[PDB]
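Novice: Just dropping this structure here.
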Amino acid sequence: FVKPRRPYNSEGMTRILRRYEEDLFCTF
Amino acid sequence: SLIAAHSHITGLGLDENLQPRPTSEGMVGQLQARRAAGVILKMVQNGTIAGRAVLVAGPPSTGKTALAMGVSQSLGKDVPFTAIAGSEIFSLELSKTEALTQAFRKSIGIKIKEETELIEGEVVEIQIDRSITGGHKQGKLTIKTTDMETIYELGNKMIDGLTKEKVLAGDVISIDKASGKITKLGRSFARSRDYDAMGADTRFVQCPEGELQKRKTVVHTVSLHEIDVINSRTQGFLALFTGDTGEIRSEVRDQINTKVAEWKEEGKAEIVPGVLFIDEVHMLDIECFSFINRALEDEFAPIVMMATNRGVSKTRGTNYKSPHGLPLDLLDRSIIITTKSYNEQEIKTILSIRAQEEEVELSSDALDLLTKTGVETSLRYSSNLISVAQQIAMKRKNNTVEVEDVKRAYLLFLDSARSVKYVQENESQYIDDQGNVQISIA
Amino acid sequence: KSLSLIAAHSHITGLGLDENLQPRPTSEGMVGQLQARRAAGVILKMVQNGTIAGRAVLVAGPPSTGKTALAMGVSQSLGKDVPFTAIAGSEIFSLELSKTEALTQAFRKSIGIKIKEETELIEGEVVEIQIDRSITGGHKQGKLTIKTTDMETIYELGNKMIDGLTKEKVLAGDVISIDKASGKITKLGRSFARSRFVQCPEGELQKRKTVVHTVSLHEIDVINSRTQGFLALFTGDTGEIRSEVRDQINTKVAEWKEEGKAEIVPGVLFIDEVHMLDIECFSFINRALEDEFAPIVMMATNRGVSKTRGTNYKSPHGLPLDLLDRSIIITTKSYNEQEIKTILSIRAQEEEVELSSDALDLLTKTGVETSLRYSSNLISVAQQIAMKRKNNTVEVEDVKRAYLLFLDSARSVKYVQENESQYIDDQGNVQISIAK
Amino acid sequence: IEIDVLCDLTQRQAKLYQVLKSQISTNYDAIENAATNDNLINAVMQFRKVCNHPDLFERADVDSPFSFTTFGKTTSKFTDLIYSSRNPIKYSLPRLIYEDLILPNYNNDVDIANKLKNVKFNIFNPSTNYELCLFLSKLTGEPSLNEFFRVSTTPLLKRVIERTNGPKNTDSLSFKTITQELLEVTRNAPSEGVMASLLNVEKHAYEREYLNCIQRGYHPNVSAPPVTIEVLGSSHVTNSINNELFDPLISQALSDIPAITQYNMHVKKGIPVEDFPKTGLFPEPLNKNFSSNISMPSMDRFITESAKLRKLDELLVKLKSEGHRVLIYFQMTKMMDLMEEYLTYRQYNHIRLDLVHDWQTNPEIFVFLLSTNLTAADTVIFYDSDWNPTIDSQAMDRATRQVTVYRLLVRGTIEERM
Amino acid sequence: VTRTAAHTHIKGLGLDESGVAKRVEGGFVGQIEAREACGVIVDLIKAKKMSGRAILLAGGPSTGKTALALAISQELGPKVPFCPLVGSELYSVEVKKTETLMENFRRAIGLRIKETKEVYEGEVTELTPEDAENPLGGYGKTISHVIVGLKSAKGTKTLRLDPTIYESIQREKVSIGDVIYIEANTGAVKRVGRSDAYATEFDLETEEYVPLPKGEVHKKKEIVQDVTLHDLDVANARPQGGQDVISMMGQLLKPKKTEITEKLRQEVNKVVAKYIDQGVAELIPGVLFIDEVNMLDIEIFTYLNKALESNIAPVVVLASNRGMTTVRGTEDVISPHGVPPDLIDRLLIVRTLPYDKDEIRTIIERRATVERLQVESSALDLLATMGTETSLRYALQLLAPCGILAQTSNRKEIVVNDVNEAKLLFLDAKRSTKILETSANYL
Amino acid sequence: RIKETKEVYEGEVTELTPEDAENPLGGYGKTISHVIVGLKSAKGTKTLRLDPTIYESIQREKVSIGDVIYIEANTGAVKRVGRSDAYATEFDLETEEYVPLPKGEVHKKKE
Ligand SMILES: Nc1ncnc2c1ncn2[C@@H]1O[C@H](COP(=O)(O)OP(=O)(O)O)[C@@H](O)[C@H]1O
Ligand SMILES: Nc1ncnc2c1ncn2[C@@H]1O[C@H](COP(=O)(O)OP(=O)(O)O)[C@@H](O)[C@H]1O
Ligand SMILES: Nc1ncnc2c1ncn2[C@@H]1O[C@H](COP(=O)(O)OP(=O)(O)O)[C@@H](O)[C@H]1O
């Protein structure tokens, strides 16, 4: 069977999102 | 590029039966030395034996370093050829034995087999999660081709390579997994809303099709000294460029030798030995010769080629005179190639080839007078006069060198022998060995 | 303790002397050399009295005549807690220290300061450890039951002792030592309950032990000089300690001696092959001996009327006349047949080699003819030839076999002069071919 | 159909072979003779143990440096693991030297002399040497005249840590060199720029020669902490040594703060980012493999360390592709366990010596392990090959299809003479 | 196939059980008395009882001294430490030559220690730090403790850590889903790699994927280590391997040789003696080989007379090729073999004799079959005649140009014409010297 | 002899605002979509639309309204030249140096 993906934990960390139409930047 | 002394020599000029042609690959004459050098070339190409000393001996201006560059040019790529002079061993931060050990270990190449994976496609989404201070970085990369799509996981080096040469969700990138290289090939999405803080004019490439991930076998050659310097301390890769490798301990070298034999045993690596060329080998101390005599007997030893232009002269560090400036222990374990002086036709062919390399057109009578002055004086003087005569002929606005141009070049620029003659009639004008000089003209 | 295979001076346990400082013919591993042993005994009493400072004594004689043996006898007769420094003449030509600075460090390693202090320690066997923790672990309470063979107690513990017991994991049945003022706890081992092994301590749990320290003046010089730590005493990078801190250490040591908190224990510096120093070193040594904090310097040399280094003239013993004027000289003499045979028997007894009488006579004869060291070298290589034929005692044939296989000075010299074209001479000439 | 396979000894196998040869003090002829005849049997048992697989003589384990430490060890809802590594060498110091040389008291002048030398007679003091400070501020461009007094009285590592790139005024004597001007442009510059590529030789040489996938060749033999100095009866010595060995500023500098703690400090406590302790100053290692001195055992070296196992791994692929059923023969059970765990690593369908008819009925099972009626076998393999015909004849007797035997032999050992 | 360099046809002394040297055994031809003396020396080293025993191998050039040194090294085996050295290697620009000699003396001593190790290992399940009350207090860390949960096969353990261990854990760059390995002796952490319990094909960091470790999380394992005393001295002089700041910054500084004191060596000796007394360690003394000992000056010799008298000194083998020559560092002292007479009295000299025509011929035979070459009988006679006329080494090296010249004519066998062609192409010392004497301008 | 083309934006800052997105993400504050920065120089004024990742460099170089800055094209990576000369005498005692307002247009490509 298909093995589960590794857990992803991003707590208290900024984020930079880059998409086709719009770029975000989430800050604290 | 630019024109050097041995820019006309590309190879050794030999047949399949190791027989020299009279004129081939920029080399003319010197048949026996070229045949012996071809034998040494096949000895290196076999890779079976280790630690052979070859001595090249002859008078000056005969073709010693010409033979060395012929061997290096016929040796091919990926085989190391370390060329040092006799005076580079003396250092203020390295001992003589340490410098010779590093010169020995620079001439042994380790060819490593590496399995890599290549990923090319269009970037769909980049998510980057960083800490507040910006030290810890993690994220995800969403890449696509025509048929496939896969969300990957990134680490610190991938985000560092992604922020450098910024990719912007629609660029086409190529990822090398083993070398860690991010290469931007172009842009295909053609996003309408571009907040132009930049003057990017990126190429319009097609979106690639087929498999996203592809395996590939690569090969790269590294030296034994480079593995030692990398494994010596924490920042040895910098010391491969700054030369801050101060007296690497012996334990590092034993462990590197054992690990290299282990890598040979799994078929991951192989050992490609090369040639170390020591020019002007008479400028070495007796301790260096005593070290070389026992450093030639190791498993990882290259073929050592030495060039000497000296007769029965004093060995450095001692008070006795020995043949070739070398002690008899070093001469016992060496095979000597003897190089001979030239005729006039060889000098003419040398001057014609050196004129063809410098793109300088010579007349017939200019060639005969340059041949005559290269026979009476040395050959290097007549080779040096060619560019000067070309500039003299270019002053008169004609693109051919005549007898008048080379005659003016001979008048303006002096030989050695005419300089000795002019100094010896005017010894009062020049400062002697005792410090006396007459400066006043009356 | 003090791992050691077999040394050349391993049979010397001291100077064999009576209560009237008279040498026995054989005692403590030393035979012969009666006047030299008497002079070294007078020098030893001079060191033990400790009321004089900075006197130089030269031991001179022919090679292989008991000089380093005399130095070893003095060093063994001094025993522990008295400094003995042994340097060679080539040990001061350094690349990071000057010659006078290295000589000053060698001089100051040979003077000690004796300090007696008392510290209270607890040692015993752990019976039961109870430790109670809260939900967050902010406050911890505990009890410790410990015992000796004569008493048992229970102790209420605080937080930091609980943290020092959790670290260095202590279970029941371990023998531990606790220092209260520093918080240092060392596990001595486990007791006799098999179910390393040491015995349970006896007596009082709370004991005051007086420990005698001996610290050299070089150590206080390195510590008081703030430019480097105490780790330079182990790594070796002190790097030309300034003079001013040496005056402060000298004044503080004099103050501690006057107040009664310390006493000076002077020692011996031994310089072997003293002829290999320079004239600057001799000039420094001339004035370094006139200090109150100076040890007794023993110098050994074998040269006679040779060139003094750094100069271009020749002097007796390789030393200039100013240094010889400040010295008293002990002279060693060549040995006889009986002393050679006694030395060979003592050496063979120390290497656990059983010898026949005739093998001993052959070794004595070849020691008189060639050298004492050559016979002492053959006396242990003949045992392997004997054990190759599976016997215990070394007989005459094994000694003859060792004499044939291994050469000495004179035979090798004879073979070199009879075959001089096969060797490399001063001119770098050799003939390696056999024919022509 | 008898096939013999020869493989050369590996480096480790030759190492324990030479160790076993040198151990019994040169009696190899009688060893070989009475090994061929079949005390001395216990001597040759080690020889065939080395010739089979080097793990029987000595099992390979984790490769780490020797720890020159005395630490808190165990003599056997959480557990505490606290750092307790020390050095076995102890340097003992009396209390008198400390109390009368390093600590201030009423009868010594440490602090008075320290103040006199460091504050009063300091030549960067603006209370007495204002002109020198003004001259130096025109020279350097420092906005403050107390900067030189601060620099001259602080240690170097602290000066490296809290160094901040503050602005300096233009009207000064300090400059910008062309090397620094070349450095500052390419700090954030992308690829394919001419200046950026001319200033990035080392990174291109790193990425061309594949240096993030290379292996570590050297590790140290002994690792040892600093020498522990003890003073009996002094808490001040312990506090000073703990402050020097575990200085919070440098220890924080060579580490980093966790991200959730940074979130709790910035948002839940209102600490600005400029007030955070400086972190992340440790140099990056070359690879992931270069970060530590501990090397774990790998299941690629386990195959290659035995020449017989390597040759059998190469031989098993062709028989797997041709779809046969292979019989492997042994003499001991330790090698049986080793080959069982190797086969479970390779995940081959195998059974270990009610099993007979299971072997004949099911064709999915590939390797049968046997120790010295199986008609379904096609290829039989002698690992520990012995040429006694009494055992070999019955082993081929218990084995319609073509039957091929294989013998794995090692060059230059007891088996080659066998 | 395999590589050879002037050796590796020598496998040992080739003695019997009684110590008698057979004529052609072990790759050795002749030198029977020297081989017997070296065998007695090998037994003396194996006896493990003596210290500071020195021999000298004296003979001409090309007579078999280095061959005897590697024969002794192969007879003693890989367990016994052997330290080869040329006399030019002692002159270091970083430290004085006395310290280099003492460093090699301590390097020629072995030690086999059985060391126990406390190991925590497993796959990281949780990673949760707890915060301090006042992070900006100046004294103290930002965190107080970190809870790490490790799981393995038949086990799951919860660990509370001090900050000093967790700094090393985060320096190894662990994450949730990582198999780690913690050493309790020094605080070292090794991150093995990713666990295989999750997906594999979604990474970009060339990682290696390991299964869950066997056994319990907390372990005690026994490791046999092979160290030298120089390793202990170097590891104590420049400390690394602790988690404290000074050892933490000792890894980043550029290494440099220092003058190790006598006090550190005495303390290291005390620790090793305490290890031996508890039945843990075992001492393996070894051999130091100094080839070309005539390159030493009088200071290193004078230090050798003191360093030989220590109670821990190894067996030192010297080699010379000198007749009655002046010692370096002197002007008028002339001594046999270039070695001063104060040291010669402490040596045992072993003679090494030249060869004959038959010995030269069979040496060429073994060097031919080791290099994988086939020679005719007449070519072998011509090569032996050359070896007597000029040198053995010149006849030895001329084999591979002859093999190349035979292969270039589509042949395997070496014939007389190939040897004559290699005679013409390559010269020796005597012919080149004769060309040098009769030459125009210093050829 | 190396030649290069630099495209650069410089001038006095008239406005500096981070624009919030249409739909904010939970768990964060200040989800920015673009940063609007207005530049002013001699005979010129131009308002720019920038990446949100220029805002951390804005906070890093401590750029407020009134300072003169220096924006190069491909890298972003602002750096504060100084304060304008028109704001020189707002305070009796201060340090921020005062450089003149730049000449030419805010957009220039120089070889
Ligand atoms: N056979 C040759 N073929 C090509 N060039 C040659 C030849 N002989 C000499 N030269 C030229 O003559 C010059 C002298 O060569 P060099 O190696 O310096 O001689 P030597 O061995 O005497 O030092 C070189 O610049 C080389 O280009
Ligand atoms: N009187 C003696 N008693 C015992 N052993 C002696 C005596 N004299 C010399 N020896 C031994 O002879 C050996 C060589 O003498 P040594 O003292 O080295 O000569 P030198 O006096 O030149 O230093 C030493 O091992 C020493 O133990
Ligand atoms: N007894 C011998 N048997 C076989 N080969 C020998 C013998 N003696 C010398 N050789 C060979 O001769 C060469 C020179 O010997 P070597 O010992 O290195 O020089 P030296 O005798 O000057 O120390 C070596 O390559 C070695 O293989």
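The residues of chain B that appear here are 18-459 by Swiss-Prot count, in order.
So this one's electron microscopy, 2.6 Å, going by the header.
Here the Cβ of each residue, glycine as well, is placed from N, Cα and C on the backbone.
Sharing the features that Swiss-Prot gives for it:
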- B:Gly75, B:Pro76, B:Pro77, B:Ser78, B:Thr79, B:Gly80, B:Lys81, B:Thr82: ATP binding site (BINDING)
- B:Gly80 to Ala: Growth defect at 37 degrees Celsius (MUTAGEN)
- B:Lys81 to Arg: Growth defect at 37 degrees Celsius (MUTAGEN)
- B:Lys81 to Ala: Defect in snoRNA accumulation. Growth defect at 37 degrees Celsius (MUTAGEN)
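I would like each feature placed in context: is it buried or exposed, what are its neighbours, and how far apart are things?
Specialist: Taking all protein chains in view, 23 other C-beta atoms sit within 10 angstroms of the C-beta of B:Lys81 (mutagenesis position). The DSSP secondary structure for B:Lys81 (mutagenesis position) is helix.
With a cut-off of 8 Å between CB atoms and residues at least 6 apart in sequence, the same chain places B:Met44, B:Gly46, B:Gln47, B:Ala50, B:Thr356 near B:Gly80 (mutagenesis position), listed in sequence order.
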Novice: Which residues, same chain and not among B:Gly75, B:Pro76, B:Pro77, B:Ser78, B:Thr79, B:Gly80, B:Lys81, B:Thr82, have a CB within 8 angstroms of the centroid of the CB atoms at the recorded ATP site?
Specialist: B:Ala83, B:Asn326, B:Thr356
Novice: Do you know which of the binding-site residues B:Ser78, B:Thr79, B:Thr82 has the most other C-beta atoms within 10 angstroms of its C-beta?
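Specialist: The residue with the densest Cβ neighbourhood is B:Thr79.
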Novice: A 10 Å Cβ contact count, applied to the binding-site residues B:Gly75, B:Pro76, B:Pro77: which residue has the minimum?
Specialist: B:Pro77
Novice: Helix, strand or coil for B:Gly75 (ATP binding site)? Use DSSP.
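Specialist: For B:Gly75 (ATP binding site) - judged by DSSP and reduced to three states - the answer is coil.
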Novice: Between the Cα atoms of B:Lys81 (mutagenesis position) and B:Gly75 (ATP binding site), find the distance and write it as a whole number of Å.
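Specialist: Just about 8 Å between their Cα atoms.
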Novice: Can you name the recorded positions among B:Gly75, B:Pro76, B:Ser78, B:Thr79, B:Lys81, B:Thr82 whose Cβ is less than 8 Å from some Cβ in chain E?
Specialist: B:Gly75, B:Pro76
